[PDB]
Structures are given as structure tokens and as C-alpha cells.
2 protein chains.
Amino acid sequence: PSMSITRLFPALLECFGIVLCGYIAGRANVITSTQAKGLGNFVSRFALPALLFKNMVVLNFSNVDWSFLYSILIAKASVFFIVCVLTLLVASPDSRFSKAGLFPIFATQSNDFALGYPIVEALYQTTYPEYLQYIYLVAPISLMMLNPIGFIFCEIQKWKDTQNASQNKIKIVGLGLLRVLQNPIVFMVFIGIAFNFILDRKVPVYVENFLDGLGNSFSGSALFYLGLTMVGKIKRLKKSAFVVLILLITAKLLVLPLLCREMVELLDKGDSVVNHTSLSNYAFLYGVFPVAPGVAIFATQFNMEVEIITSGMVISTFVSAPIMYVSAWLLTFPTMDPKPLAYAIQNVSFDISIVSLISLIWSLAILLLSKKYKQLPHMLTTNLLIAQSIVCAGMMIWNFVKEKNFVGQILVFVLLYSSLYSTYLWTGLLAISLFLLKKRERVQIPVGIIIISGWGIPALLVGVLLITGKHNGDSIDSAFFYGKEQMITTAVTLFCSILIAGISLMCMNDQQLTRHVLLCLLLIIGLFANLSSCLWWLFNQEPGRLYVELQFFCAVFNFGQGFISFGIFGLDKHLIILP
Amino acid sequence: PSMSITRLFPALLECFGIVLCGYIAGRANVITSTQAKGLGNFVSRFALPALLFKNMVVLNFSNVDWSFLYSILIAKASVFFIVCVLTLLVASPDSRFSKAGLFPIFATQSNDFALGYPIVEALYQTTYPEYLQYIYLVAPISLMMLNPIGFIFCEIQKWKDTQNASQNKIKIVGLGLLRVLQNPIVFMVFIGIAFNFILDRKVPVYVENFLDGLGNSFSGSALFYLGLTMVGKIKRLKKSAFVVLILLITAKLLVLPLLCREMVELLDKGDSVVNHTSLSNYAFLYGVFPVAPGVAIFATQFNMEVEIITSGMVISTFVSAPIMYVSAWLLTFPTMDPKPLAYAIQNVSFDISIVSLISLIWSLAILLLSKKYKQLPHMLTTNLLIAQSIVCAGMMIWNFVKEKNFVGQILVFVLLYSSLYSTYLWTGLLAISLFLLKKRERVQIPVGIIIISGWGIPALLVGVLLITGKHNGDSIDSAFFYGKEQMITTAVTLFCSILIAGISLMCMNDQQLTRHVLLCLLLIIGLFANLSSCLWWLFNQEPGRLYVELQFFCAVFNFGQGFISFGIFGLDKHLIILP
Ligand SMILES: CC/C=C\C/C=C\C/C=C\C/C=C\C/C=C\C/C=C\CCC(=O)O[C@H](COC(=O)CCCCCCCCCCCCCCC)COP(=O)(O)OCCN
Ligand SMILES: CC/C=C\C/C=C\C/C=C\C/C=C\C/C=C\C/C=C\CCC(=O)O[C@H](COC(=O)CCCCCCCCCCCCCCC)COP(=O)(O)OCCN
Ligand SMILES: CCCCCCCC/C=C\CCCCCCCC(=O)O[C@H](COC(=O)CCCCCCCCCCCCCCC)COP(=O)([O-])OCC[N+](C)(C)C
Ligand SMILES: CCCCCCCC/C=C\CCCCCCCC(=O)O[C@H](COC(=O)CCCCCCCCCCCCCCC)COP(=O)([O-])OCC[N+](C)(C)C
Ligand SMILES: CCCCCCCC/C=C\CCCCCCCC(=O)O[C@H](COC(=O)CCCCCCCCCCCCCCC)COP(=O)(O)OCCN
Ligand SMILES: CCCCCCCC/C=C\CCCCCCCC(=O)O[C@H](COC(=O)CCCCCCCCCCCCCCC)COP(=O)(O)OCCN
Ligand SMILES: CCCCCCCC/C=C\CCCCCCCC(=O)O[C@H](COC(=O)CCCCCCCCCCCCCCC)COP(=O)(O)OCCN
Ligand SMILES: CCCCCCCC/C=C\CCCCCCCC(=O)O[C@H](COC(=O)CCCCCCCCCCCCCCC)COP(=O)(O)OCCN
Ligand SMILES: CCCCCCCC/C=C\CCCCCCCC(=O)O[C@H](COC(=O)CCCCCCCCCCCCCCC)COP(=O)(O)OCCN
Ligand SMILES: CCCCCCCC/C=C\CCCCCCCC(=O)O[C@H](COC(=O)CCCCCCCCCCCCCCC)COP(=O)(O)OCCN
Ligand SMILES: CC(C)CCC[C@@H](C)[C@H]1CC[C@H]2[C@@H]3CC=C4C[C@@H](O)CC[C@]4(C)[C@H]3CC[C@]12C
Ligand SMILES: CC(C)CCC[C@@H](C)[C@H]1CC[C@H]2[C@@H]3CC=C4C[C@@H](O)CC[C@]4(C)[C@H]3CC[C@]12C
Ligand SMILES: *[C@@H]1O[C@H](CO)[C@@H](O)[C@H](O)[C@H]1NC(C)=O
Ligand SMILES: *[C@@H]1O[C@H](CO)[C@@H](O)[C@H](O)[C@H]1NC(C)=O
Ligand code: NA
Ligand code: NA
């Protein structure tokens, strides 16, 4: 169709693989914090300028859909205004200016050159190569339009901090615009357009290889440097500052994507239907871009909200990969037939399993070698992780067994749904020990729950939906490998664990009890979607009211459970003694 | 034909422009020496491994001309053996093993991935893309074959330094091979061939973008890092160690290129004539590759001959650009008709003028702002540089005036040959003041020689060959813009300066008198070629005995004089106070 979603997963693997290489290099100490500066300087003062110059010089500027650009700039203006006003309305006067300045820059400025451009190039370079040029229009125009306002609030604050009796409103405003004009993304785009007109959009051949060679080294080096700078940045923040972060990231990864797409459809009236739709979806995906790291550099320069801005920028980077993936697949479902669409949910389930298995193997070795698994609640956690790991293996073979070897597909599906009910039940069991932690005097009982209930109940549930003989389901989805019975036993397996975890968590109100409630709290948001899908189907069989879409989110959660545990427990430092 | 020489100049501009960007960044202190380590680690442990892996995995290995590879490996074996034996025959016993170990590694190991591959890709990706794959065969096979021998000599030396009474010949040999096997160029090429067979030469699609993105960032980042590491490396070496360097660099930039080409023709009997010739010339250009910086890393690790190896590696890098350029153009002349061949010597003259002018403008500002120009012999030098600068302007317009505006071409040619005789005469005048420096009590006489002879004699000489009225020469070469008279006056202008400089230099036997004799000594090697060409022609008019080839070297020297002065006097540190 219009978007090459198939090419999206490898593009994400590239983008976030190189980021992870940089993170590992910085954690392994292969490159120290002082040494990472060299890579940053080369990418910011050489690789980036060359890329921007070259792309501005060739930009036709006579075939650019300014309406599409107008609608992205309008969406970002709207998010900037909302966040800034809300911050100025609830932030204490002392940090009101600093927060009203940086917050809306955080919520609108996105990682367009390093992360956005490879994803756009994968999705569009064959269908809509014209979409690529926008990256070099939107990002600098937005910097120019909106960053001066934020820097003006930050300078307004600096004045309060200095308590300077004098007043320099004009000077404050020139300090803001001057900070903007010294950004290479701005003055290099200026020089590049000047030479677009002088060189007549023709890069001098003699300098062409130099420009290509310097700009072709921007992407990998910048993604690697990104990884290096996310080392050690998430510091322990108060719940208040933790709510602020959730609100800030949501505005950039949710409100902006929705607004961008609504703006396009609102002011785009092109007479193609497929082209209006391709442009709307490109606007959504643009808005899903992660927060630019230059924002944390601004916060450092101004020395304001450094910890919250940097924590948020790192968290946003991590979180955008699942959201871009899932959003891009969801925007393609209206355009597919009911059969290629079930073959796509398997494609997606397979991709999530790939990355979830590697995340889980890492988190499992970390717990084992650290020996943290032999203490609670990490002992229960090390059980949920094992259950999640099994799933990712069964799914990656269920796609290789669906509609094949009905017999040998009774096991792969069984080892797929005992474990998967085990992960549903282990989520609930875990929130009990967290509650039992309050009753420390009361020694917990891992025995009888570690396996008797941990996997024994889940395993028995599969037998309940397996008693049927020769009931092998050619259904492309193991969820429908059986009749309503599978939906039933899955809807009630979910009901115990939904209430177990809920009541226990509320009743509950380095043991790491803070991160663990953060786990269960995220795992319950999943148990909500699957429970809804099972009952929703058990009400209107084969429902069409956004059900398949819900059937898709239940696949991402079922085989994405491990990746969640990874972000919580796989990056944690552990004393793993090989000897 | 077979080589795209036209595409060679832009490729060199890319390769050495990025190197110069890195050098400038390191001199301007944009990236410090500790910060440059980060870029090096990323390129060596990530960008390089990915590139090698990817290229080995896809290598067919069933369409590789092993005979061509055999002949390059044989030429390098031969140079390694010659240098090692000569070092073991003349080096004092104390450093004999260290020098016999590192010297032949220096003379054979070349900068194939960072510098070689873009040049090969420019010259060949359209005519012979099969030539590119060799870069990834020759370089690692050579590392494996020849580096263990050198590391064995270095370990043999370490033992003498430790004076360990015990003897571990086997252990010494395993230490050498172990050092070789830990080089990523070796074990990554191993892994890549293993997976060439396992993956059946098919890189997994899911990892393909990751591999391309990491390996596509190798070239620019590695050239930039190269530039950064050449900052401050040329230390003051004794004449002895200075002769050693000239011999070592000549073996790698001259003997190896000649041997490589002779080996190919010797053991290549393919039935195409154009293909045998294209392969011979590709072998020459391979051998002209600069010394790999990994060799200086070996010398650091072993802590042996660090200063000479690093100085030599930096000097070799600088020197290889003119040699690769000129060699590649010379290998194409047999294949061109007498008219496209005169239009090619103008092409070359134009390219050298481009880079010589920028080099001269830099060296001129450095002398002016430093105020060094107002002292001798820098005062005479600042005059020769000005004369060289004029030339580069007249040539870059002579190509735009040749066979055009006969009248307005009488000036461009005149301003081309007064200055050019001025550069010939200023070389001689300069070697006089260097001689006069010995007679310090004898105050020099810049007056009467600064302009009266510096440009007055040269200007009068042009009038001598200009007295002819309406003698405008449509000749594509300003050298033939006039009859034998131009060749005559040019042959005698050269004769004074050849003997002036010679007698004065011999009679002569921060004034910087060491670098200045190094200038005149190099400028006289040029005055030898032009003088020979003029007399050679004045003997056999329009001679065909390698004359045009000599006519080509006189063009490179005439418009390349500034670049020479740049490498001597443009990189020198100077106190330029703008205020
Ligand atoms: C659900 C899965 C579904 C689909 C996925 C499918 C496809 C995705 C595509 C490609 C996969 C590639 C990579 C995945 C993402 C990032 C890895 C790269 C670098 C790690 C840097 C890091 O590790 O960066 C760290 C900062 O990220 C953190 O912490 C993590 C915080 C994240 C929140 C915690 C929950 C985990 C899951 C997140 C999803 C939540 C919402 C999802 C929406 C659907 C820096 O760690 P520190 O050293 O600062 O501290 C370290 C702790 N001590
Ligand atoms: C002749 C011209 C003809 C044709 C040219 C045509 C095309 C060439 C193609 C592209 C041009 C691009 C770049 C030219 C080369 C290098 C520039 C890059 C980086 C500079 C690094 C540096 O600057 O690297 C320096 C180490 O190179 C040195 O010194 C320089 C020593 C070189 C020898 C001195 C003579 C100058 C000319 C060389 C030619 C000699 C033989 C030519 C054969 C034909 C490191 O300087 P340091 O800071 O260590 O010390 C600094 C001093 N205080
Ligand atoms: C004239 C107009 C042309 C168009 C505009 C050009 C735009 C090009 C755009 C992009 C091209 C590449 C730009 C990268 C460098 C400049 C941008 C920048 O801000 O970086 C600067 C480095 O700047 C440098 O160091 C200079 C390096 C340039 C060397 C060129 C080599 C030859 C290549 C030519 C190839 C072929 C040429 C053949 C000729 C025909 C960063 O330095 P800095 O940190 O800011 O300063 C120090 C500050 N502190 C930290 C010390 C305080
Ligand atoms: C299994 C076999 C496969 C084939 C072989 C692979 C070969 C690949 C070849 C090249 C690929 C890239 C190689 C670059 C790193 C490895 C080489 C190396 O020596 O570097 C090392 C870093 O190594 C790392 O840090 C690891 C980083 C890897 C992260 C991958 C991200 C996901 C991408 C997957 C994309 C999609 C995947 C989808 C899945 C379907 C350097 O570290 P070190 O300095 O030596 O150690 C520390 C030593 N001191 C200094 C501290 C003492
Ligand atoms: C879509 C349109 C959005 C409109 C309504 C969105 C709902 C959120 C609105 C307001 C919630 C803001 C307050 C949340 C909790 C803040 C707690 C708080 O008071 O901290 C204050 C933090 O408040 C701020 O600094 C600004 C608050 C966040 C600024 C941006 C607000 C988010 C706007 C975008 C949210 C959009 C998505 C939300 C729903 C999906 C700091 O001052 P202090 O507490 O007095 O001093 C102690 C230092 N922390
Ligand atoms: C979370 C687990 C279970 C929940 C299942 C849904 C999860 C959604 C998560 C967060 C809230 C995002 C929902 C956005 C709703 C906007 C839908 C919309 O209006 O798009 C309409 C149609 O949209 C489409 O074309 C396809 C639907 C997808 C749109 C949203 C796609 C991305 C949102 C999901 C990604 C968010 C987080 C995902 C990460 C796992 C536009 O037409 P309309 O006439 O204006 O409205 C039609 C409604 N009858
Ligand atoms: C064959 C096709 C793909 C195969 C698998 C691709 C993914 C492989 C990912 C990682 C493999 C290498 C991971 C560890 C290598 C080095 C570990 C290391 O030493 O750093 C350690 C820290 O490194 C880390 O923590 C890295 C954390 C993540 C590593 C593995 C993550 C799993 C991937 C999940 C993300 C999804 C992407 C999937 C990509 C396929 C030790 O640091 P420390 O504890 O602070 O103290 C310093 C002690 N040296
Ligand atoms: C093409 C086949 C080449 C064969 C003949 C090439 C002519 C060069 C042959 C021998 C010249 C070698 C000696 C030149 C000057 C060396 C002065 C010298 O004695 O220093 C000695 C330096 O000698 C060495 O270390 C090794 C000499 C250079 C090693 C490599 C020799 C170059 C071989 C390749 C040359 C090929 C091109 C030459 C002609 C274009 C050091 O020992 P020391 O002086 O006793 O202690 C004081 C510390 N320097
Ligand atoms: C230096 C200023 C004035 C001097 C003018 C010449 C400068 C040469 C510089 C250094 C010595 C390099 C000379 C290499 C001579 C090898 C020629 C050769 O054998 O190639 C023969 C033919 O060669 C050709 O096809 C074209 C000639 C070019 C070959 C050498 C090309 C590169 C050498 C020049 C580059 C060296 C430094 C240049 C940097 C400015 C092979 O056939 P043969 O039957 O074996 O011999 C035929 C002889 N009648
Ligand atoms: C428009 C098409 C091409 C236009 C021209 C392209 C070539 C432009 C080359 C260079 C322009 C920038 C050169 C200087 C920029 C910064 C100078 C600087 O501050 O670094 C200075 C050191 O930098 C240098 O020394 C660089 C030396 C070479 C610079 C220019 C070389 C001319 C090019 C000749 C090579 C041929 C390549 C030709 C490429 C077209 C100061 O360092 P310091 O004295 O040790 O003390 C530190 C005080 N800050
Ligand atoms: C849903 C999309 C479209 C908008 C993004 C909202 C969600 C995905 C983002 C907004 C704030 C993010 C959270 C903020 C902070 C933390 C704590 C940190 O340790 C990682 C997990 C967690 C919990 C992040 C998970 C994802 C998160 C909740
Ligand atoms: C001619 C080719 C094919 C072989 C290479 C030999 C020449 C070009 C190389 C070999 C050693 C080099 C010299 C060695 C050392 C110095 C001193 C240093 O300050 C730069 C100039 C100078 C003088 C270099 C100029 C070029 C050089 C003479
Ligand atoms: C729709 O997009 C396609 C793809 O680039 C383009 O060729 C076509 O002109 C567009 N149609 C309209 C009506 O703009
Ligand atoms: C000569 O080289 C060309 C260019 O690749 C190739 O197509 C041709 O097969 C070669 N000829 C012979 C006889 O090998
Ligand atoms: Na980011
Ligand atoms: Na080199």
C-alpha cells in the first residue's frame, strides 16, 4: 500500500541496536564520559552540519506540501501552548519560568535526524520519497519558531535567580533569539538555502563526495552517541516529579501524534483518498518521534530542571520504539483484507517475541549470576520472567506450526498457554508478596505458590481447554486454537489475577519494592486489555468493533511482557561473579 | 576507459578533506586528545567490525581473482623481506630486533579501509566493481601473513630488554600470533567467512539495516579520527632518523606500487588486453596506499620506535595524496588520443591550482598575522609564496582563456609567466640568503632583490618572449603559448636559479634555516624537471620520448609549488594576533 510496515522492524532494529551498542559501550566503560565528548563534537559540529547543508541545497522548495508542514507546525504550536500554560498555572513561582520554558520544548522538540529519518526512509523511500524531505523542514523550522519562546522564559527565570534590580526585556528577548541562532540546525539550514538559490540546487561535484562522506556518517555516529549519553541518567525522582514526567512524555508521544494527524486531515483536502490517508499517517508517525537530546543540552546550559529533563529524554527514547512500531502497524490495518491481516498479527507477534526473548535471557542471567533470584520478591519475579520467556519461544514456533502438524501443534500451543496463564497468574501472585512485605513478621509461602499455583494452576487450566480430543485449531491465532472455552478459561484466568493484584496492591498500601509495584502496575494494564478482549468476544462472537485492533494489543502484551520486565529489571546493576 | 580518473579528484577531496577537518578540530582543541579516544573506540570496536563482517558475509569467494591477490601478497612479502633484512644488516644490535620488526610492517601495511576504499570505489565502481572486494581480501590476509613475523621480532627484542635468562622460543612465537589473532580485522574476517558459508552469503534481513548503518559510519568517522591523531606527531628527528624515514616511506609509496604492478603483469595472463592493463594499474594504485595508523598503535603497544613510526605514518598520509593523484593520471595517458590528452593536462593543472591556492592563502595569512614575513628568510619566503599564489590564479583562468580572447589572453599568460619565472627565481634568491645567514656579520640586501630581481627580472623575461606582436598562442599549454623562444627564455631562467640555488646551498654548508633548506631542496627538484623538459624539447622539437609525461610533471610542480610550501610553512604554529 502506502507504508512499507514490513521494512519498519529492521529499521527500528538498526536505530535502537546502534543506540544499545552505544549504551553498552558506555556501561562496559569501553568509552568513558569524557571520551564520549569527542564523538558528540564530531557529530554535532561536522557530521550534522554537512548533512543539513547538503539536504537543504538540493531541496527543490517548489514541490513541498507547505500545507502538510503548516499542519505539523500548528500541532506543535498547540502542544507548546498547552504545556507552557499548564506549567505556568501549577508550578511554584520559584521554578515556574524555568519549567514553563523547558517543559514545552521537551514536549515538542523531537529526535528527527538521528532516529526519525531512518524510520521515515524505511517506510517511505519507495512509496513516498517526497515524505523524507519534510524531516529537514519540520525540525529546523520548529526549532526557530518555538525554542525562542522557551529560552525567553528561561532567561526571565535567570533574571529572578540573579534578582538583578535592573530590567532588560529587549535584552532578555535578544538573548533568547541569539541562543536559537547559534544552533547549527538553524544557521546551517540558513546557509544551505542561500546556496540552494546560489548553486541553483546543484551541489558542486568537487565537494559532493566530501559532503556525502561527512553527512553519511551522521546517522550511526549520532545513534551511538545517543546510547552513550543515556548511561546513568535516570536518577531517583520523587513521585511528584515522576507524575510530571509521565505527563510530559505522554504529550510528546501521544497528544502531539494525535494532533499532528488531526491537523493534516483538517487542512489537507487533496483529491486522492489514498494520498490524504498516507499523509495523515505520516503525520501521526512524525509526532511519535522521541525527545531530542538537544533539549537536555539546553537544560544543562541554563542549568534548570536538568535531572527531570534528562531522565525524561532517556525514558522517551526507550518508550518510543514500542509506540512507533505498534502505531505504524495499527495505521495499516484498515487497508488490509481479513486474511492478510491475520497473517500480519502473526508477523507482529513474531517480531515482538524476537526482541522479548533476548531481553529476557539478559534479565534472567542478570538475576541468576547476581543470585538476586534466590531472594524475594525477586524469587517470584524470576518465576514470572521464566514464564514470559517460554511464551516467546512457543509463539516464534506457533507461527511455524499454525495450520500444520495438528498433533505436534497441540504441544506448542499447550506450552504456549500454560506459560501464558502462568504469566497472568504470576503477575497476581507477585502483588501478593509485595503486600505480604508489609506483614514482614508474616513469613511468605513461596512453596505452594512457586509451582503448585505459579504454573500448576495455569497448566491445569490448559488441560481444561485441552480435554477436547482432536480439537487442533487451524486458527492463525493460538487465542482461537480452541472454541469459546479457550476464551472462557482465558477470561477467568485473567479475573483472579486482575483482582488478586488489584486488592493486594491496594491492601499493600534491596527489596526493590518500588520497581516491583511498577512492574505489577504495568502488567495489570495488560491484563485489562486481554480480559476485555475475551469477554468482548464472549459477548459478540467475532466482534468487529475495534476488536481485531484489541486482538492485536493482546498479542503485543502477551509476547512483550518480557521487554517490560527488562526495562525495569534488566538494566539494574547486579554483582554477577562468574568465578 | 577502465579507470574513472575524472572521479578521482573529488574522491581525494573527500578523503583528505575529512582528514583535514579532524586535524583542524584537534588543533583548534574542539576535540582534545582524551576525547578523541571515544571516536577511535567506536570506529575500531563497532564501525570497522560491522563493515568487515558485512562485506565478508556477501563475498562470493567463487568469482575472486586469487592470482591478482597472490600477486599483491607476493609484492608485500618481497618488500617485507627486503626492508627487514636491510634493517637487521645496518641497525645497531640494541634496536635491531625492534626495527626489523616494525620497519617492514610500516613498509607493507597500508590504509586500505579508511583511505583506499573510497578511492577504489570512485575509480572503479562503474567499470570494475569486482576490484572493490579485493580491499577486504588483501588487507586482512596481509595482516595475518606478515604481521606475526614482525611481532615476533619485537617480542624477541622485549626478551633482550628484559634480559630474561630463561628462553621461550615457542612462547615468543605464540605471543606474536596471539597479538595478530586479537586484531578485529582478523577475527572479524574469520567470523564473516564462517557466516558467509552458514548464511550462504545472505545477510539476515532483520540485521541488514543494523549492519549497513554501523558499517556506513566507518569511513567518515575513521578519516576524521585519522586527522585528529596526526596532531602534534611530527617531532624533531635527527638527520639519521630522517634518512630512515625517507627510505621507509619510499618503499611503501614507490617500491611496493612498482612491485605490485610488476607481479600482476608477471603472473596475470588473461586474454583481454584492456583487462590485464586495468588490473596492472589497479595493482599500482593499491600499492600507493598510505601507511595504516594501526602500525603506530603496534609501536605504542611494544613501546618501540614510537616517534619514528608515528612521524612516518603521518608524513606518509600527507605525501600519498599527490602520489596517488599523479600516478593515476599517468597510468591513463597511454589510453588517450593526443587531443583529449592535452585537455587532460589542463584538467590536472586546474585541480592542483584549486588546492594550491587554498594552501597558499592559509600560509600567507599565517605569515602576515604572525608578522614572521617581516623577518628573513621568511621575508624572501613570503615573496616566493606570493609568486606561487599568482600562478594558481592565472592557470585557473588560462584554462578559461586558452584559444579565446587572444588579446585578453596575452595578459593572463603574461601574469602567468612573470610570476612563474618569479617563483623560479625566488627559489634561487632564497638559497642565497640561507647562504648569507652563515655570513651573519654581512647584512643581506633584500632591496634590489625583493622586487628588482625578485619579480623585475622575471617580468622582463616575459617581455623578452612577448616582444613578438600578435603572437597569441592557441596552444592548450601556456608553456607553448609562444615558439621555441618561450622554451628558450624558460630554459635559461631555470639555469640561473638551478645554479644559484645549488652553489649557494653548498656554499652555505627562529630563523628556521633547517625547514628553508628543506624548501629550496624540494623546489630545486622541480626546477630540474622543467629545465630538462625545455632543453629536451629545444633538442627534439615536440619530443615523444616520455616528454608529454614530463610536460605533465612540470605542470604539477608549477601549480603545486604552493602546496609544497604549505606542508613546510603552513602547519607551523604562529602567534597571529587579530587585535
Ligand atoms: C512492550 C514491547 C512491545 C513492542 C516492542 C517491539 C519493537 C520495538 C523495536 C525495537 C526494539 C529495540 C530496542 C528496544 C528499546 C530500547 C533499547 C535501547 C537502549 C537501552 C538504553 C537504556 O537502557 O536506557 C535506560 C533508560 O530506559 C529505561 O530505564 C527504561 C524505562 C522504560 C519503562 C519501563 C518499562 C519497560 C518497558 C517500556 C514500555 C512502557 C510503555 C510501552 C508502550 C507500549 C537508561 O538506563 P540507566 O542506566 O539510566 O538506568 C537504568 C535503570 N537502573
Ligand atoms: C605537490 C602537489 C601536487 C598535487 C596535489 C593534488 C592533489 C591532492 C589531492 C587532494 C588534496 C588534499 C589534501 C592534501 C594533503 C593533506 C592535507 C590533510 C591533512 C593535514 C594534516 C597535517 O597537517 O599533518 C601534518 C603532517 O604532514 C606534514 O607535516 C607535511 C609533510 C609533507 C612534506 C613537506 C612538503 C610539502 C608537500 C609534500 C609533497 C612532498 C612530495 C610530493 C610527491 C609528489 C602533521 O603536522 P604536525 O602538527 O604534526 O606538525 C606540522 C609541522 N609543525
Ligand atoms: C565559502 C562558503 C561555502 C559554503 C559554506 C560551507 C558550508 C559547509 C557545510 C558543511 C560542510 C562541513 C562543515 C563542517 C565544518 C564546518 C561547520 C562547523 O561549524 O564546524 C566548525 C569547525 O570548522 C572547521 O574546523 C573548518 C573545517 C573545514 C575544512 C574543509 C576541508 C576541505 C573540504 C573541502 C572539500 C572540497 C573543497 C574543494 C574546493 C572547491 C566547528 O568549530 P567550532 O567548535 O565552532 O570553533 C572552535 C570553537 N571553540 C570550541 C574552540 C571555542
Ligand atoms: C551470534 C552470532 C551472530 C554473528 C556474529 C555477530 C558479529 C556482528 C559483527 C559486527 C556487528 C557489530 C559488531 C559491533 C560490536 C561487537 C564487536 C566488538 O568487538 O565490540 C565489542 C563490544 O561488544 C558489545 O558491546 C556488544 C554490542 C552488541 C549489541 C547488539 C545490538 C542489537 C543489534 C542487533 C540488530 C538486529 C538483531 C535482531 C536479532 C535477530 C567491543 O567491546 P570490548 O572493548 O572488546 O570489551 C570490553 C573490553 N574492555 C575494554 C572493557 C576491557
Ligand atoms: C490534553 C490537554 C491537557 C489538559 C489537562 C491535562 C491533565 C494534567 C493537567 C494538570 C496536571 C499538572 C499537575 C500534575 C501533578 C503536578 C504536581 C505538582 O504540583 O508539581 C508541580 C509540577 O507542575 C509543573 O511543574 C507543571 C505540571 C506539568 C506541566 C505540563 C502539564 C502536562 C500538560 C500535558 C499533558 C497532556 C496529557 C495528559 C493526559 C493524557 C511543581 O510545582 P510544586 O508542586 O508546587 O513544587 C514542588 C516541585 N514539584
Ligand atoms: C492499552 C491496551 C488496551 C487498549 C486498546 C487501545 C489502546 C490505545 C492506547 C491509547 C489511546 C490511543 C487511542 C487513540 C484514539 C483515536 C482514534 C481515532 O480517532 O482515529 C480514527 C481512525 O483511526 C485509524 O485510522 C486507526 C486507529 C488507530 C489510531 C491511533 C493509532 C495509534 C494509537 C495507539 C498507539 C498508542 C499506544 C500504543 C502502544 C502499545 C480517525 O477517524 P475519526 O472519525 O476521527 O474517529 C473514529 C472513531 N470512531
Ligand atoms: C545474532 C543476532 C542478534 C543476537 C542478539 C542481539 C542482542 C545482543 C545484545 C547484547 C549482547 C551483549 C550484552 C552484554 C555485553 C557486555 C556486558 C557488560 O559487560 O556490560 C554490562 C552492562 O551492560 C548492560 O547492562 C547492557 C544491558 C542490555 C544488554 C542486553 C540487552 C538485551 C536486548 C534487549 C533490547 C531489545 C533489542 C533486541 C535486539 C536483537 C556490565 O556493566 P556493569 O554491570 O555496570 O559493570 C561493568 C562490568 N564490566
Ligand atoms: C630496492 C632495494 C633496496 C636495496 C638498497 C636500498 C638503499 C638503502 C639501503 C641501505 C640504507 C640503510 C641505511 C641508511 C642510513 C641509516 C643510518 C644508520 O646507520 O642508522 C641505522 C638505521 O638503519 C636502520 O635502522 C635500518 C635502515 C633502514 C631500514 C630499511 C632500509 C630501507 C629499505 C627500503 C628502501 C627501498 C628504497 C630505497 C631507494 C629508493 C640505525 O642504526 P645506528 O645508526 O647504528 O644507530 C643510531 C640510531 N640511528
Ligand atoms: C620528478 C620530476 C621529473 C621526473 C619525471 C618522472 C618522475 C618519476 C618519479 C619517480 C620514479 C618513478 C618511475 C617509474 C618507472 C617505471 C616505468 C615502467 O616500467 O612502466 C612501464 C610503462 O609504464 C606505464 O604504463 C606508464 C608510465 C607510468 C609508470 C609509473 C607511474 C607512477 C610513477 C610516477 C609516480 C611517482 C612519483 C610521482 C609523484 C609526482 C611498464 O612497461 P615496461 O616495458 O616494463 O617499461 C617500459 C620502459 N621503457
Ligand atoms: C567553498 C569550497 C572550499 C573552500 C575552502 C576549503 C578549505 C578550507 C580550509 C580551512 C578553512 C578553516 C581553516 C582554519 C579554521 C580554524 C583555524 C584555527 O583556529 O586552528 C588553527 C590551527 O588550524 C590549522 O592550523 C589548520 C591548518 C590548515 C588550515 C587550512 C589548510 C588549507 C588547505 C590546504 C590543503 C589542501 C586541501 C584543499 C581543500 C579544498 C589554530 O591553531 P593553533 O595555532 O595551534 O592555536 C589554537 C588557536 N585557536
Ligand atoms: C501511550 C503513549 C502513546 C504515550 C506515552 C505514555 C507512556 C507510554 C509513557 C509516558 C511516561 C512513561 C513512564 C514514565 C516513567 C517511567 C519510570 C521509568 O522507570 C520507566 C517506566 C515509566 C513508567 C515510563 C513507562 C512509559 C510511560 C508511562
Ligand atoms: C616518490 C614516491 C613514489 C615515493 C615517496 C618518496 C617521497 C615522496 C617521500 C619519502 C619521504 C618523504 C619525506 C620524509 C620527510 C620529510 C620531512 C617532513 O617534514 C615532510 C617532508 C619530507 C621531505 C617528506 C617529503 C616526501 C618524501 C620525500
Ligand atoms: C498520490 O501520490 C502518488 C505517489 O507519489 C503520486 O504519484 C500522485 O501524483 C499523487 N496523486 C495526487 C492526486 O496528488
Ligand atoms: C574484461 O572485463 C570486463 C569488465 O568487467 C568483463 O565484463 C569481461 O568479462 C572481461 N573479459 C575477460 C576476457 O575476462
Ligand atoms: Na531521543
Ligand atoms: Na595513513
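In order, the residues displayed for chain B correspond to 35-543, 652-721 in Swiss-Prot numbering, which applies throughout.
A Cβ is built for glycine as well, from the same backbone N, Cα and C atoms used for every other residue.
So that you can see what the record holds, here are the features copied from Swiss-Prot:
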- B:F43, B:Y57, B:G266, B:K267, B:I268, B:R657: cholesterol binding site (BINDING)
- B:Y57 to A: Strongly reduced cholesterol-binding. Abolishes cholesterol-dependent mTORC1 activity (MUTAGEN)
- B:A148 to W: Reduces binding to indole-3-acetic acid (MUTAGEN)
- B:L177 to W: Reduces binding to indole-3-acetic acid (MUTAGEN)
- B:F352 to A: Abolishes the effect of cholesterol depletion in mTORC1 activity. Abolishes the effect of cholesterol depletion in mTORC1 activity; when associated with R-678 (MUTAGEN)
### recorded positions among B:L177, B:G266, B:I268 whose Cβ lies under 8 Å from any chain A Cβ
none
### Query
So for B:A148 (mutagenesis position), how many other CB atoms are inside 10 Å of its CB?
26
### Query
According to DSSP, which kind of secondary structure is B:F352 (mutagenesis position) found in, if we only use helix, strand and coil?
helix
### Query
For B:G266 (cholesterol binding site), which of the mutagenesis positions B:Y57, B:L177, B:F352 has the nearest Cα in space?
B:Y57
#### Entry: Cβ neighbours of B:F352 (mutagenesis position) where a neighbour is any other Cβ within 10 Å
18
### Query
Which whole number of Å separates the Cα atoms at either end of the 108-residue gap, B:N543 and B:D652?
19
## Note on the structure
For B:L177 (mutagenesis position) and B:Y57 (mutagenesis position), the CA-to-CA distance in whole Å is 27
#### Entry: Cβ-Cβ neighbours of B:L177 (mutagenesis position) (radius 10 Å)
21
### Message
Taking only same-chain residues 6+ apart in sequence, whose CB is under 8 Å from that of B:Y57 (mutagenesis position), what do you get?
### Response
B:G261, B:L262, B:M264, B:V265
### Query
Listed cholesterol-binding residues B:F43, B:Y57, B:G266, B:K267, B:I268, B:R657 - what's their greatest C-alpha to C-alpha distance in Å?
29
### Other C-beta atoms that fall within 10 angstroms of the C-beta of B:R657 (cholesterol binding site)
14
### Message
Rounded to a whole angstrom, what is the C-alpha distance between B:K267 (cholesterol binding site) and B:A148 (mutagenesis position)?
### Response
19
### Summary
Whole-Å Cα distance, B:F43 (cholesterol binding site) to B:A148 (mutagenesis position), is 16
### Task
Measuring CA to CA, name the entry from the recorded positions B:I268, B:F352, B:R657 that ends up nearest B:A148 (mutagenesis position).
B:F352
### Task
Between the Cα atoms of B:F352 (mutagenesis position) and B:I268 (cholesterol binding site), find the distance and write it as a whole number of Å.
12
### Least Cβ-crowded entry, counting other Cβ within 10 Å, from the binding-site residues listed as B:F43, B:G266
B:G266
### Message
Neighbour count, 10 Å Cβ-Cβ cut-off, for B:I268 (cholesterol binding site): what number do you get?
### Response
16
### Query
What count of other C-beta atoms do you get within 10 angstroms of the C-beta of B:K267 (cholesterol binding site), across all chains shown?
15
### Query
Near ligand 2, which of the recorded positions B:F43, B:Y57, B:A148, B:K267, B:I268, B:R657 have CB less than 6 Å from any of its atoms?
B:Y57, B:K267, B:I268
